[PDB]
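**Student:** Could you have a look at this structure, given as structure tokens, before my questions?
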Amino acid sequence: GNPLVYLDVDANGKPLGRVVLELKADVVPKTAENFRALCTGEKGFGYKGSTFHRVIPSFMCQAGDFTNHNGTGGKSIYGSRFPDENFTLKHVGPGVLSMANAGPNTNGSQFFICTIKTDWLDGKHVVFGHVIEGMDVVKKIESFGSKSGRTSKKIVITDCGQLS
Ligand SMILES: O=C(NCc1ccccn1)C(=O)NC1CCCC1
């Protein structure tokens, strides 16, 4: 079956809890594999210790820049960037997991979890999973965002990995 991965998140050094995500490897195997390996850190790099650097209430929580920690960086397990696999899955509502990018075919490691339906991102951002458990954790993260995306608390992925 599809991988189940986790993110344990702190806000200002205190645990918020765990976000569990299903990666739709059946639809986007290459995008799901990249995220799965960055969670385990099995390639010698990944999300562990990185932050949610851009959070916009009533929109989304963005993370994954483990190289520059500011939204300009990140890298995939394949190389610096990889193509848009497909746009089959849509940004249907809260809990959608999707790839951040800098235009077509620029997927790296940055991703976002939506807190609303974001239909304008369909056909532009590759959706590759959804929140199974921990939407309460996502709402907490979201509450520490702002209109500019600047976070009011330091949001850190302390631990991450694969459940199944
Ligand atoms: O912030 C985003 N892209 C900039 C970027 C991403 C990687 C490398 C360099 N520059 C980006 O796609 N955010 C998504 C979250 C909601 C709007 C779309």
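All chain A residue numbers match Swiss-Prot; in order, they span 44-207.
We read in the header that X-ray crystallography, 1.7 Å was used to get this structure.
Cβ from N, Cα, C; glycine included.
As annotated in Swiss-Prot:
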{"type": "MUTAGEN", "residues": "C203 to S", "note": "Blocks Ca(2+)-induced mPTP opening and reduces hydrogen peroxide-induced cell death"}
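So that I understand the layout, could you describe where these features sit and how close they are to other parts?
**Tutor:** Over all protein chains present, the Cβ of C203 (mutagenesis position) has 23 other Cβ atoms lying within 10 Å. In the three-state DSSP scheme, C203 (mutagenesis position) falls into the strand class.
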